[PDB]
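S.K.: One structure follows; several queries about it will come next.
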2 protein chains.
Amino acid sequence: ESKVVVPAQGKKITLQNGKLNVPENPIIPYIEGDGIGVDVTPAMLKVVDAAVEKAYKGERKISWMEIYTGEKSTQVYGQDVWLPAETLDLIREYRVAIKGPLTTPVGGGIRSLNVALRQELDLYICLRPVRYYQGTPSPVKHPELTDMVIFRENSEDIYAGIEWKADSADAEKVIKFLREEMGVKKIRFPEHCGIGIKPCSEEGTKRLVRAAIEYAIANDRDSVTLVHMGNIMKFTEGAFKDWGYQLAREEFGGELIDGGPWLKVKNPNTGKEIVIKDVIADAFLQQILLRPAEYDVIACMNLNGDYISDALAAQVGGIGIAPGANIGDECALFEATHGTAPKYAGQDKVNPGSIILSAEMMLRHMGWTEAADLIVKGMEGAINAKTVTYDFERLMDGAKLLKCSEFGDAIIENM
Amino acid sequence: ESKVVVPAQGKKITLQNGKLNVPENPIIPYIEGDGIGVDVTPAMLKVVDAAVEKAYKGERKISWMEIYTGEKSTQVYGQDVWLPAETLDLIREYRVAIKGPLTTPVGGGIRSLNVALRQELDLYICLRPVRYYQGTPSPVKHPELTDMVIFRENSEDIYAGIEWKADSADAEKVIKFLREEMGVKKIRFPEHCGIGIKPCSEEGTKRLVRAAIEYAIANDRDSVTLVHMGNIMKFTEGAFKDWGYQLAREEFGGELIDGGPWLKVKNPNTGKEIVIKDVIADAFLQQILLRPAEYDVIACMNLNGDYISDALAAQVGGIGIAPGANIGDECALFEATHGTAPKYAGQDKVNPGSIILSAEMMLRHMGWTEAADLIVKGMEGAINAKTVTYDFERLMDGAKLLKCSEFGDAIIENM
Ligand SMILES: [Mn+2]
Ligand SMILES: [Mn+2]
């Protein structure tokens, strides 16, 4: 029987015509998360509650409902229950949910639980905004020049988990097929060879890029850059770029800039000309360091997005405070983006900034922009006040060391 | 008939027992390169000649022999001759060669010429050393902490170029096979879907990692880090890491550090304990910025190596002066690692540092360490003297702007 307790006081969020109908007392499911999730989640719940209390003068209140996935799920539901069917059901049912870090066990043949949540709920958009918070210790000279929003495709690519082990009957069957029926000659060593499949479809590309352009319009952003490796992988990465440009022309009236290949899309609300461009992935990894100001909204495939989001997060000193969301047409799951750091679990020491900023993305998604704005204001003030957790403090002079919970308070104090 | 002219005075380098037998007058084939290759190559030839002249007091001299590939090949041999069979023959025959930037035409279905050279000559090692040259304008606060050597697998991965276009009969045939015969259920959108194959074999992994460990030993380096995405791609990326560790244990007497997974390999020459470790690729992209000093020799797959080498190059202000080599068991091809920058072609303006440093790797490979040391010394002095090309000068105050050829001279002047 389920151990999830539906809050007595609280109402389910609904969806109509692609628009969320959020009540003043929405029930929001939440997954504590493994390791440090035990530290960061409580801080997040408190910070969010303070923000909504302050924003709406007590008129609104979230009814938190704990659901399970990861190590805590096995302890709650038993041995092999890492991701209960009900968790997928609950998230879809309640439309909006948030979670702490999740880790996948090894030795049992289980694949990434985070990817499982994304794929099964068809949360095709991995949204990762990366900006700099003044006062954050950064390894680069000008982190303030970074203000990007990453739209990472979440349902395709080699991330789909389609592969076969070297020397397995399956791997041999696939390789035999490729060489004998497809006439593949480029497999250098066909024996003791593992094989992986990289898919990229038009509908997959289009829906991701459509969300990216709509975001640029809704937020009056300057450009959308399609990042890819089309010079090497023409039919997957290259096709992604092609379809992205095509979508811009076919659905957003994209016009040609100069002699190409860049396009301009008129923002139907502000009249601003949004530039649609593209950059090779490896070169992009260099450009984000050398010319970050030239970039804004980014649309890319799964793997590249993973790399880009992490590299960007590192550069602005936000490795531990990078917010993230997994969005689909029916529901959305916000999440801490860092690891579980089991060594510090329960020490009330780690930075709760990632899950908190992911909660602010959640609040904004719910249309509760005022509360979200309060969290941003709180984070900015606390960091600028140099009252921070160890991960920041260690790289600074004259900073006040704060525990995880205390930093949560500092955020509230700066709202 | 061939238009390649074998130098009258000069002798072919030979190979015996995996050791190059280099004469005092070796014939070295060279490809000018497209675009700025017309600017950088002449500077390289002059710098190298000055270095060997100075090092061996006139006793040794390279007999340069021009060979063709790229745009110049079509102009020399005709319309469809982008990569002549003789070029592959010449490189293998003469054992050591160098080249400027190469570009691949689009619209003709031709795949990367650089990859073609690597694959066809089985140059399985893409060696990319990245260090900081004092005085180089860098976007990071402490670029001097970066001193890494990248061993990028060059014959496998999605880089192999195995893929099929969306809606093509082939793509449909492969997808049908995967779904109906392999029972694949993770292809989100099977229609209008491009497909790519990612292979990774044991022999491919082992030979790359073997070269990496041997390099760490020969150069008394501190560690070898296997970079991979094994948490997501278990059978390719994960297998690479597994085989890498296995090779360390089976061939280099690797012993377990603590409770694992790190290993220690005793340097048979210095007694130094070389640490063998591994890091997830996305996290590595962050670690190179946050903790670069903890890394040294890196061994990774094709695509990841491409990303890692570029990101590292950018961080140390070496985007345009990053040396590179493609090494195999029978021959080696050194190359400029940047693009062709056609806009500046013939202006004697671009930085010849990349091809020059690649020539120093070439000289060292030939056993001409003294000449190679002279080039390093020259580069260090010129950069530190702030007498540089526009790409550096633009990011500095109080620097003396030098043309491409003039920077070549500056290098010579600092030998
Ligand atoms: Mn990640
Ligand atoms: Mn490259």
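The numbering of chain A matches Swiss-Prot: 2-416, in order.
Note: Cβ is positioned from N, Cα and C throughout, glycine not excepted.
So Swiss-Prot says this about it:
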MUTAGEN   A:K100 to R or E  Abolishes enzymatic activity
BINDING   A:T104, A:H339, A:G340, A:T341, A:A342, A:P343, A:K344, A:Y345, A:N352, A:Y391, A:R395  NADP(+) binding site
MUTAGEN   A:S113 to D  Loss of enzyme activity
MUTAGEN   A:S113 to D or E  Reduced affinity for isocitrate
BINDING   A:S113, A:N115, A:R119, A:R129, A:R153  D-threo-isocitrate binding site
MUTAGEN   A:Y160 to F  Nearly abolishes enzyme activity. No significant effect on substrate affinity
MUTAGEN   A:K242 to R  Impairs enzymatic activity
MUTAGEN   A:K242 to E  Strongly impairs enzymatic activity
BINDING   A:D307  Mg(2+) binding site
BINDING   A:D307, A:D311  Mn(2+) binding site
S.K.: Between the recorded positions A:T104, A:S113, A:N115, A:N352, where is the Cβ count within 10 Å the lowest?
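M.R.: With the recorded positions A:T104, A:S113, A:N115, A:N352, fewest surrounding Cβ atoms within 10 Å: A:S113.
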S.K.: Using a Cβ-Cβ cut-off under 8 angstroms and a sequence gap of six or more, which residues of the chain neighbour A:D307 (Mg(2+) binding site)?
M.R.: A:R153, A:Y160
S.K.: Please identify, from the recorded positions A:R153, A:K242, A:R395, the residue with the sparsest Cβ neighbourhood, meaning fewest other Cβ atoms within 10 angstroms.
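M.R.: The recorded positions A:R153, A:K242, A:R395 were compared, and A:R395 has the fewest Cβ atoms within 10 Å.
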S.K.: Going through the recorded positions A:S113, A:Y160, A:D307, A:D311, A:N352 in order, which have a C-beta under 8 angstroms from some C-beta of chain B?
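M.R.: Listed recorded positions passing the 8 Å Cβ cut to B: A:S113, A:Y160, A:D307, A:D311.
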S.K.: Do me a favour and check the Cα-Cα span between A:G340 (NADP(+) binding site) and A:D311 (Mn(2+) binding site); whole Å is fine.
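M.R.: That separation, Cα to Cα, works out to 12 Å.
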S.K.: So which recorded positions are near A:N115 (D-threo-isocitrate binding site), with CA atoms within 10 Å, out of A:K242, A:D311, A:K344, A:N352, A:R395?
M.R.: none
S.K.: Could you round the CA separation between A:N352 (NADP(+) binding site) and A:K100 (mutagenesis position) to a whole angstrom and send it over?
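M.R.: Checking the Cα atoms of A:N352 (NADP(+) binding site) and A:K100 (mutagenesis position) gives a distance of 15 Å.
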S.K.: Report, as a single number, how many Cβ atoms besides its own are within 10 Å of the Cβ of A:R129 (D-threo-isocitrate binding site).
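M.R.: A count of 25.
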S.K.: In whole Å, how far does the CA atom of A:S113 (mutagenesis position) lie from that of A:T104 (NADP(+) binding site)?
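M.R.: Approximately 8 Å lies between the Cα of A:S113 (mutagenesis position) and that of A:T104 (NADP(+) binding site).
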S.K.: How many Å separate the Cα atoms of A:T104 (NADP(+) binding site) and A:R119 (D-threo-isocitrate binding site)?
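M.R.: About 14 Å separates the two Cα atoms.
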S.K.: Under a three-state reduction of DSSP output, how is A:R129 (D-threo-isocitrate binding site) classified: helix, strand, or coil?
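M.R.: SS state of A:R129 (D-threo-isocitrate binding site) = strand.
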S.K.: Going by C-alpha distance, which of the binding-site residues A:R119, A:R129, A:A342, A:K344, A:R395 is nearest to A:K100 (mutagenesis position)?
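M.R.: Looking at Cα distances from A:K100 (mutagenesis position), the smallest one goes to A:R119.
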S.K.: Please give the NADP(+) site's span as the largest CA-CA distance among A:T104, A:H339, A:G340, A:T341, A:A342, A:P343, A:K344, A:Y345, A:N352, A:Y391, A:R395, to the nearest whole angstrom.
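M.R.: So the binding residues stretch over 26 Å, Cα to Cα.
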S.K.: Write down the Cα-Cα distance for A:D311 (Mn(2+) binding site) and A:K344 (NADP(+) binding site), rounded and given in Å.
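M.R.: Between the alpha carbons of A:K344 (NADP(+) binding site) and A:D311 (Mn(2+) binding site) there are 22 Å.
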S.K.: Here's one to test understanding: among the recorded positions A:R119, A:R129, A:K242, A:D311, whose C-alpha is closest in space to the C-alpha of A:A342 (NADP(+) binding site)?
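M.R.: Closest by Cα distance to A:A342 (NADP(+) binding site) among the recorded positions A:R119, A:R129, A:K242, A:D311: A:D311.
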